[PDB]
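Below: one structure, written as structure tokens.
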Amino acid sequence: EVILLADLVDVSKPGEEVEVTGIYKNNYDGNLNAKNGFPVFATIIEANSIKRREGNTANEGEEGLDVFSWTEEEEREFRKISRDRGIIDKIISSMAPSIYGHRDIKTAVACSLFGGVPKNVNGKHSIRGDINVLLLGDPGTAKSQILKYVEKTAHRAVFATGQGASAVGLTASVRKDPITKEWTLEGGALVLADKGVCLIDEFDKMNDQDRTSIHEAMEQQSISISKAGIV
Amino acid sequence: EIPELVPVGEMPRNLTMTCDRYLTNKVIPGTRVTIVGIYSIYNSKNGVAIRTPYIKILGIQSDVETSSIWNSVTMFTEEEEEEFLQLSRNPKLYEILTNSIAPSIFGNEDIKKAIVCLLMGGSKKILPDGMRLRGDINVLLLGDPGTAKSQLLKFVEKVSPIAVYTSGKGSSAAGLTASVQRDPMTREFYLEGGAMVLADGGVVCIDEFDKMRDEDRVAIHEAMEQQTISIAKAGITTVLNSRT
Amino acid sequence: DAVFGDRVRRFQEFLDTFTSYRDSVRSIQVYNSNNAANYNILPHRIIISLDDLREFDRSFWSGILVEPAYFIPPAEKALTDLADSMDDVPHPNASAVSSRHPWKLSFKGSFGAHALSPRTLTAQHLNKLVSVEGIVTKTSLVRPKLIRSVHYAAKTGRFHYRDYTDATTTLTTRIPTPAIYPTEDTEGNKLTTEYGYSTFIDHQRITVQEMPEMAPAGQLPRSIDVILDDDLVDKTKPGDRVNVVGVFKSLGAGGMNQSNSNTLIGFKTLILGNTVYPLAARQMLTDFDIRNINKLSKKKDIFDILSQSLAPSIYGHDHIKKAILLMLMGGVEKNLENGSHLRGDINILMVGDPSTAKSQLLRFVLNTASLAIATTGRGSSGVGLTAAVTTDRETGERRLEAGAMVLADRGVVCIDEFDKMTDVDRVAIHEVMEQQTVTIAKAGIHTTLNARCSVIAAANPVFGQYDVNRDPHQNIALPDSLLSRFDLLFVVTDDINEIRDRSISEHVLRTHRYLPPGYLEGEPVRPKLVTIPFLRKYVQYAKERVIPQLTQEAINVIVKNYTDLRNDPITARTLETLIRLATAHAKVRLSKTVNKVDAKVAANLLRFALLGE
Amino acid sequence: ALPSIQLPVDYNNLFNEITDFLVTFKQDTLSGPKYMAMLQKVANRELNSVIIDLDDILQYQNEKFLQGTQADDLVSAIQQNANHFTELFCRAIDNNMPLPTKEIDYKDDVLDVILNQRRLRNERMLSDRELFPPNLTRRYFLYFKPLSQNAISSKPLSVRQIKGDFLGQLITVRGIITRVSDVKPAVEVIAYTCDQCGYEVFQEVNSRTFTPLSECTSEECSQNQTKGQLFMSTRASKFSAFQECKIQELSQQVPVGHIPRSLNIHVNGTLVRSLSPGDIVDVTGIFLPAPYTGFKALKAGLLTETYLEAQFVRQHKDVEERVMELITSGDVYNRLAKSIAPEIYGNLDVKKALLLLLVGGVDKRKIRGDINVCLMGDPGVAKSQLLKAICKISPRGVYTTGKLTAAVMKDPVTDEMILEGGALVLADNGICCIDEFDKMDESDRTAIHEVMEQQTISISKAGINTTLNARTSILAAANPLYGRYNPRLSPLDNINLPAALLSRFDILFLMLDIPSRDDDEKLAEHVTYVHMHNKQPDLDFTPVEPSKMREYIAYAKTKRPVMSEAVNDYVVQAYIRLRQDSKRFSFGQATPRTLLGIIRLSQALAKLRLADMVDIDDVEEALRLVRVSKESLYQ
Amino acid sequence: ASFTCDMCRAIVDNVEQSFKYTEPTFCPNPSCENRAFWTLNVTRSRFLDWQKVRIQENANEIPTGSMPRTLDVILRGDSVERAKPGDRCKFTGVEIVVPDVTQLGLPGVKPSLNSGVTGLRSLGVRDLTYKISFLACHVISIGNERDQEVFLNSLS
Ligand SMILES: Nc1ncnc2c1ncn2[C@@H]1O[C@H](COP(=O)(O)OP(=O)(O)O)[C@@H](O)[C@H]1O
Ligand SMILES: Nc1ncnc2c1ncn2[C@@H]1O[C@H](COP(=O)(O)OP(=O)(O)O)[C@@H](O)[C@H]1O
Ligand SMILES: Nc1ncnc2c1ncn2[C@@H]1O[C@H](COP(=O)(O)OP(=O)(O)O)[C@@H](O)[C@H]1O
Ligand SMILES: Nc1ncnc2c1ncn2[C@@H]1O[C@H](COP(=O)(O)OP(=O)(O)O)[C@@H](O)[C@H]1O
Ligand SMILES: [Zn+2]
Ligand SMILES: [Zn+2]
């Protein structure tokens, strides 16, 4: 059990992988000594900080709590490189540098990774802002390495493939808690990509019920749930 | 909390609140409400120093919700009633209501007329022999993608005073109709209403109706036609009214 | 007290003014004395009219209807004194002397604003006498409760009694007794408890839920818990549309203790039920109604009049409504000497096209029956139809609660969408159709439950529309074993027409043009035909009064028709089915014999049901 | 605090009436006081159960009325409060205890030696140079028997008709006992011994709970005020055989739309173990409440349970000369076939097979001796009526549905699961009638092989593995998946039964709903002829006698005949003939298991004719019945 | 364990807890008369690693139709995490017996089916139950470095 205090509340999410840097304390409880038979002390981690473990983080060069954060000099360099003519071609050619060719693939991935603008018209109409990209190709054309690069690159990135992705493994599900036996929602794969990228590998071989349960997230950008007394 | 204002990647958090005296029985579940009140702390029977928070309600306001629990009661103000009578005396209010539905959707004029007919609805009639006839109309938009059917569903959910928006994939037989749940403290079964109970007296909207399961489609037949859900489960038998 | 004695003499003056209550108390006492001491016992209760007490003393009427805790026990004391002064019995029993129940009050009359509903019972009506209406649910087990203990001391040889008070028993609040028997007397040394002279009353908790037709938009029905006094115990079964008159009272510390410093829980609220009214499932029969029934029974086409009197809004299905009429007045049941249970309850399965008004006939036989329970294909469970085992709150003991199919005993079950049960529910339903009793062997409980009930059910074919290809397998998706227990398999086809279609169209436009009486035009709703209460009185009269018996002039016709129908989906059970029609038509004629006109109508109806005529 | 009232019942005069009735009354209507003789038998240790009859008390007060004096209505005082009158009668018996007239056997009684040493203590301490509770010395258990044919105890009541006003009164209930617990000892006097003073103390128990004594309250132990620790002794304690069972309301007594209620019956003393589960009984007992102790009594308050302390239990339920009368009647096979289930017509051979199911076959020291029969017929030809009827003639048999099996269930009187017997358990040494053999569970589809083969119910649940006893003959009823029978449909394909089941199984009978005009008439006037008059019709034949079969089949089970060797040679030749027919559509061939079945049918008819040899014409008629089964396989 | 008195801040250290968490009774300051309310010193006290592994007999020595009997084995000190579940393994050490800790009157725990021993002052009127456990001191189980220098160092 990990204690979150002050700003650290609501930072972590259910299913989110984190690196907690915290003080490892111990306290006396009577239940462990009751059910164990030996003078055993419970252990409690008081968290001092939480770092999101985004991507593989095999690179140890990004030293900081948030890898996608910036300083003021980094913002100055962003404003410097944004005014260069041809920055679009630089971003496209720099997107997945380990893959040769495939200019349409890299352009579509850049468009999906940056995305458009969601629009609200008068509080009455909603326009989806994100861009969904399908890569149909022969095997041995490095379609999945681009997906792994987007996993490394995007701010939030969720992966799914094949029969291993259920209809409610995506979207969101409901479940009965062991305490009080109440029906509570559980966030799916698309809940963990609320401002990010969901990536599906081997899309055709996935079941139709599992393929196409994601219409409302990919069109209305929303998950409407009506089950077990929960709407 | 409001789904438009949820934080990124999280779940909407349920918060327990209380009303006293004449603030009680003012809201139907499913409405959108603005509430003013004090944020107090009460100790609960369920770690260290954890005292659960609540809000003691001092004031309830909701333009979408009217007349508290429904009694067919006229609480509209007199000058607004005169303005509404002026709208009913308009020679071309039909085109006004047609253009009011989906101003950002081109075409689909007959769909907009059917939507206005759905929102106004028919008249419920009672016969001396107990014959109850339907006073609502159910509209199914079947067609190609890119015809903005789901945008019409969302706008119907916005315009209607009592409305819920559901899925075909995200639905269930106990989810649309009323469900049988168990109370934790008493260990007794009780019926908690579903999506067609929260939409009683109003509009239920279903998206991707072609895809909802064959056991899931057919729990709706009495709720569409007979305007009731007859449930006999877990020792509880009842006929709830669902005028959706 | 002085004010207590003053209200005692005021209620004594009221009972002196109206001498009908004295006559009723005298009648109860002489009936008990004649049926108990000499060669089914009238209890200690009187029917107090609020209206008759209103013209006597409006202060006492307002005291009863506003603050009944200080007004009902003085009237109890005055009525007990009048019953003691009226009783003149020699040589009484010791248990009769020691254990006397005081004469309780049961209230009738108009209540005005106090006549309420379980949803609108609110905190301003606490400690007030209210009348509520709703469904009985979750009846607790009948369990005795001690209110007076009588002990004997042999060293002194004297009997000492101690009175025991509860929050639910007494309207006034007394200091609670911890229900410990006195081990020893202060002067009489050892004390021995003498059961039999001690006073025990039956205690029962019911739950009055709001009537679901009066539920508002978007809200579930609410419920209250009602204590039943020992006279009113077992008057109510679950599913009863009861009207309970009682004092809406709150009890308990309710979180005001020092342990519950900031818990926001409320107080536990109950109703101490003064009286219980059925609200007339078995309607009383005046002699004018009997004269009308026996006058119309002599007509030759009383079957036709009572058939088209059922649901005039529904056009067509005339033979189906005839079968519905013979279903409500189901045939006689015969129990043989060897123990074979021969079913007298005719059951009907209606399969066919959409919008042929099968579910509307289900709603009509729901409304017009004495006891009717509805169920749906996807809204039912097999355990939820027969019985479910659950704990009880006031006992801490496991017990059964009856499901849908058992609570409708001596009644009808209105099954809609029968073609799409889960197989688990199909097992239980088929078990009732072949056995009429359900055997529950679980939770340490080995019980059998009787269900002698009729079944009307509606179904669609396995296709979207019914085929005219007369395929036996595509009639229903259920197995033919469940088809066999249904006596009348009616099939309906919505064949597309012009003249009859125009007749149905004009009939339903005449149906929509009806305006209910006493209501304004254009506002929201808030050849002889007999009335439907008169039809229910006819059905009730035929059910309890006449038991027909079977006679040979129908029998030769029945065996000739069976040989014609079978030898030229037929079953031997069809023979019993003819009997389940034939004496049922005798229940139309009210005669105790069955004649040829019953058997010919039975053969015609079964030929319509099977061949289509 | 405790105010006092007056009641018009005198306990001293009633005690005088009881102690005069014990020495005065004698029953000369049957042809010295008989109750004094019973107390003499108590003093001679002949009997342990003393039954006071209220009819004897009513006749005694009627005799007092004949003498001219008047009693104090003793039987009404018994019926109002029997709990105090039980102890009053016990003290009246102890006041009039006769001297023993035989050998005492003083070495067996430890309490006599203890009370001898305590009287030595009392004479030594009070030399100066009650002692025991009365329930300790009581070796008799007192019971009450209600009056009959002479009044509330005489009238039998249902469980629902028992109200709160019937507490303290002797009542009578009719009901089926659901659960009977094991016989457990309940204490009445606890003996504690002091290790220092060497004395004892007795503490009486009249509740569900009791508290022990820590320190001795003896005069010698407290005079020097030594703090001796008391030790409980089970040797000198007074015990009673207590058993708690649950009685259920009969379904005829239950109103329409209600669930039957259960009541607790506690039996004590010599009335233990007479109660049996599944038995409809009349129980006359004292209706007493059961109070709690401590926190449960404080929280539940005035709301108190109840139980029944049973006083009397009544069961609701030459032979060879009648057997010889049935012999001289003639045609025992046809009479016992047509007499069984008189609501059906015809179908003689399958009805004879239903009889021979009840007859059964012989065993060998092991080969099973059970015959098993199936009705592999069309729907609507009265299957369940035959199953219910063949349950009603033969006792120790239950109707069951395959929608079946035995399993130990939880939520018992104890927290552990009790081995509640299923349908196969209670049908042991009898007949189990399984309806809808097509519609049955896969677990039962496993279980039927162990039922037929090893005749046991092997259940392993919650770490408990046990083998319950099911020595059961099986009737099966199996409709096919399609109702109609056609030669285009194979029999095994139509019935969809596995081949191993029919390989184990002996005799299938297929009757079909074939429309024949005269046959439908002869069935039709019979079916409506049970509907003409009251109950069973006239049989237009030798009439039925439902009581007569159950002893004749018991005698048939009693003979167990043994057959000769030349008849066995004819059986071998007939088996060779049926294997030659198996060389010759129904695939079903003759097996060695069918030969054992043929043998079972052979000694079944040897049992019916009460014969010592199996006759040759009996064997060929049995193989004719096998040919009838072959005709059923064809049609 | 080391504890401090809440009255006079006196220090009692080297309190040994056999099977339940125990506090000192007598304050070592003769001026102070404290008996209860002792505060634990988390930093000063010395702790050891604990692991409770549950074992059963192997399938070779299981007789016909028997559920396997179980035994709790305590690993302390260096021997923690040495034994992984599902392995044939040999523990050598001490057979010990453990009491019911709840029956000894542990602080903050209510007293909690076989009848055991009683008549103790810490028990009061309650009884004490015993379980067979094991205190193993050495474990064996009877059921990477991709560089040249460390591999030649690890080589014979
Ligand atoms: N420019 C490139 N074009 C095609 N394949 C490449 C390129 N660069 C690397 N690869 C190879 O593609 C492989 C990954 O292919 P993958 O995406 O798994 O195939 P698929 O598209 O069938 O899933 C890698 O092992 C890598 O060696
Ligand atoms: N007539 C239109 N006016 C404006 N937007 C439209 C129109 N037709 C289609 N669209 C756009 O195309 C999308 C169509 O989605 P929609 O057809 O509602 O999904 P579904 O196929 O699930 O019904 C919407 O997001 C909408 O913004
Ligand atoms: N006179 C009539 N003739 C035919 N149909 C009618 C008539 N009156 C009402 N109906 C229709 O019958 C319908 C009810 O049948 P339905 O609900 O389809 O039964 P089920 O639910 O069993 O299929 C109603 O919608 C009503 O419009
Ligand atoms: N003498 C008789 N001959 C044939 N059938 C009869 C006779 N008497 C009654 N029956 C009918 O047989 C039916 C029993 O059905 P049953 O054989 O149990 O059906 P299933 O074979 O589908 O289980 C009863 O409903 C009854 O109407
Ligand atoms: Zn002593
Ligand atoms: Zn100190």
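What you see of chain C is 18-56, 90-329, 337-583, 648-689, 696-740, where the numbers are those given in Swiss-Prot.
Quick check of the header: electron microscopy, 3.7 Å.
Cβ from N, Cα, C; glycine included.
Per Swiss-Prot, ATP binding site is recorded for C:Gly409, C:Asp410, C:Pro411, C:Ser412, C:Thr413, C:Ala414, C:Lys415, C:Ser416. On its own chain, C:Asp410 (ATP binding site) has C:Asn517, C:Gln522, C:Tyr523, C:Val549, C:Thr550, C:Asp551 as residues at least 6 apart in sequence with a Cβ closer than 8 Å to its own Cβ.
The domain 'MCM' annotation in Swiss-Prot covers C:359-566.
According to Swiss-Prot, the mutagenesis experiment C:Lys415 to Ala carries the following note: No effect on MCM2-7 complex helicase activity. Loss of MCM2-7 complex helicase activity; when associated with MCM5 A-422. Reduces MCM2-7 complex helicase activity; when associated with MCM2 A-549. The Cβ of C:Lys415 (mutagenesis position) lies under 8 Å from the Cβ of C:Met407, C:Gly409, C:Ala515, C:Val549, each on the same chain and at least six residues away in sequence.
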Cross-chain proximity of binding-site residues to B (CB under 8 Å), evaluated over C:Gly409, C:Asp410, C:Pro411, C:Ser412, C:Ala414: none
Have a look around C:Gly409 (ATP binding site) and count the other CB atoms within 10 A of its CB, chains all included. 19
Secondary structure of C:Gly409 (ATP binding site) (DSSP, helix/strand/coil): strand
Other CB atoms, at most 10 A from the CB of C:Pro411 (ATP binding site): 13
Show, in sequence order, which residues other than C:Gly409, C:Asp410, C:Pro411, C:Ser412, C:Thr413, C:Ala414, C:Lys415, C:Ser416 on the same chain lie with their Cβ within 8 Å of the centre of the Cβ atoms of the ATP site. C:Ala515, C:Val549, C:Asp551
By a 10 Å Cβ neighbour count, the lowest-scoring of the binding-site residues C:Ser412, C:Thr413, C:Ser416 is C:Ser412
